[PDB]
Structures are given as structure tokens and as C-alpha cells.
Amino acid sequence: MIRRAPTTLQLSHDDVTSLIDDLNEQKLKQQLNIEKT
Amino acid sequence: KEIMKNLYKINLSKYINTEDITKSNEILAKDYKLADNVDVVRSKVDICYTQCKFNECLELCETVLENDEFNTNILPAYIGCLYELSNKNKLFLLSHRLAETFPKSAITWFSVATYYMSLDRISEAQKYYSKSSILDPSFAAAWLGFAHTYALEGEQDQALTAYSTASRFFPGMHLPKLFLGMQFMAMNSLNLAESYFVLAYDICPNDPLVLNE
Amino acid sequence: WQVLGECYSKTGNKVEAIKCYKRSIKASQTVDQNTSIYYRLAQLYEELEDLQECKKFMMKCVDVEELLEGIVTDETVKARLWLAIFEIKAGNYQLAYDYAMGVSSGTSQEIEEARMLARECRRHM
């Protein structure tokens, strides 16, 4: 028969936005710690 | 009967009891010099097609097609295994020869549709799958290719009914049900797709498509 | 007898028209010819506002399609669509799902009405 091209998962926008926000707060974490230290 | 039983045994379905078909293949090959028979070769090609050993289709059915290029039984497997290999020149040559050989057969127009959809010209594949489906109603390949053209065109509402009607027309064939479940994935209704992936998996324990889906 | 029922139906005598069609059903020699009467007979009950009573006649008109190896006629298409709609109100989504699929070979508006109904009952299935 004709094999149907298998579906491919896609990197969504929402999860990558979540990660970049998480990274932003991650770098914001020690910037005040450096000032504290 | 000693040969007639094995010879009839060759032609059954290949999804279950696959090893026995292979033992019968060697049984025919030995003590009866029927290794050159076209039917044994076709059964071998279908064995390779099922486990998705596509290169083996290409080699074996090229060996036998040189001797006979218009064996209507053998051609659908060759078209499928060619499409999977994604080569357009050989398929173009075969389809264009078949069009001028058997104009009123559905096989040639199905081959033309496979060529166009290998070239990603879906609009013409629509018509050239419709013609093949009309020419032979009991040509499930044409129905599945038509629904594939619908899915690849961009719209899915009709392709939904396409895979539904394909499943209803051919009970006992797992592949249309699998494709229907894949479209259900495409439309994000997983509740139903669980059941059809289960019924498809009931008969196909080892193949990439089922496990991937 | 069937013509008399139409005349009574068009003159606002629904009480009499019910007995008129019922007599016509008995006179029919073949069950197939009762497909047209069953659907119209069910509408009058809906006009009399007894939905439970019209269900029995709705069962018969759909069942003649199965007895006729899938006749798939127009006046059973409206039967399945109406039957599925009421079954949603009854809360039985599974019993309504098969009705939509069996009527997926009608007119352009018929198929989409059942297709959307199929998706709705499928989600709650």
C-alpha cells in the first residue's frame, strides 16, 4: 500500500518561551547574590 | 497433493505464521526446481514488503520484472517499494510505459498518481487517484492514496471521512485503521485513537509505524 | 389511505391522521413500502408533543434500512440525524455514535451534521 509519512513532533513556542523565562530568572538569581557577596 | 498443499499455502496472508511461509518457500525451492517460479518470487517480495525490507523489494522485483514487466500481480508492491525508496526516474519510466500499454487498467493510473505525489504535486494526484479508484472499487491502495492526497493537501475535515470510509469498506485490514488513527492524532482526539492503535497493534506486533505512532 | 393522511395533515387534523396512516401500514403488502409512512407518521407525533411515542416509529424506519441490506434512502437520513440528536439529550453517547456513522453517506448537509455530532459524542464517549 502507500505508507503514510509518520507524524513528527514539533518544538512548540510555549515550552521554549517557558525555558527562556526560567533562564532569565536563573541569571537574575545570582546577580543580587553577587551584590550581596 | 504433496506440492499442491504447499503451493496453496504460499498464497495466504503473510502477517501471521510468517516463518511457515518461509519454510514452504525453501521447500518449493528444493526438490521441485520452482525457485524460478514467478509466484514464489512474488511471495518473497510481499514478505520483504511487510517487514519493510524495501531494498529487498527493489532488488528481487527488479530481477523478476526484467523477465516480465507487466505482471499485474507484482506491480503494486513494486510501486510501493519504489515510492518508499523515493526515486522518481524509474517510477516515471515504468508508469509512462504502462500508460501506453494498459490504458484501461487502474494499476497504471495508480502508478501515475504515485509519481505525482512523489513529486509533491498533490492537485494532480487527487484526480489521478480518483480515476484509479473509479476504475477498480476494490483497490484499497487507491482509497488510501486518495486520503493521503487529502491529508497532504492541507485540509483534514474531508480526509477524516476519507479514512472513515476506507476503514468501513475494508474490514480486517489494519492499515486504513492505522491511518485513521494517525489523522485522529492530527486533529487532537486521542481518546478514540487509543482504541484504533490498539486494534491495529493486535495484528502488527513489530513494524515501525505502529510503535512510532 | 396514504393520500387521505396527507389531506388530514394539511388541514390541521393530526388526531385523525394518525389512525389514517396506521390503517395504510396494515394494507401494505411489503414492509419496504412503509419507509415513507414511518418518517411522516413520526413527525405528527412530534407535533403532538409526545417524544417517547415517536421513538418506536423512529426505530422501525431506521431498521428497514438494515433489513434492506443498507438501502440508504433519503427519508432514513433525516431519521438517523433526528434519532442521534435526541439520544444526545438522553445522555447515551455510545448508542448515538453508531447512528451518525451509518448516515455518513447522504447529502452534503446530512454528512456534516452527523460528522459534527460524531465528534461531540466521541469526546464524551
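We're sticking with Swiss-Prot numbering for chain B, so the shown stretch reads 426-638, in order.
If you're wondering, the header gives electron microscopy, 3.5 Å.
Note that Cβ sites are derived from N, Cα and C of the backbone, with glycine treated the same way.
For the mutagenesis of B:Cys482 to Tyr, Swiss-Prot gives this note: In CDC16-264; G2/M cell cycle arrest at 36 degrees Celsius. The structure shown keeps the original residue. In the three-state DSSP scheme, B:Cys482 (mutagenesis position) is classed as helix.
Swiss-Prot documents B:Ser530 to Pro as a published mutagenesis change and attaches the note In CDC16-183; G2/M cell cycle arrest at 37 degrees Celsius. B:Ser530 (mutagenesis position): 18 other CB atoms within 10 A of its CB, across all protein chains.
Within the same chain, residues at least six positions away from B:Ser557 (mutagenesis position) with a Cβ under 8 Å of its Cβ are B:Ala531, B:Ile532, B:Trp534, B:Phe535, B:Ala538, B:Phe564, B:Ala567, B:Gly570. In the three-state DSSP scheme, B:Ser557 (mutagenesis position) is classed as helix. For the published mutagenesis B:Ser557 to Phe, Swiss-Prot gives the following note: In CDC16-1; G2/M cell cycle arrest at 36 degrees Celsius.
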**Pairwise CA distance, B:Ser530 (mutagenesis position) versus B:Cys482 (mutagenesis position), rounded so that it is a whole Å** = 23
**Request:** Give the three-state DSSP assignment (helix, strand or coil) for B:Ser530 (mutagenesis position).
**Result:** coil
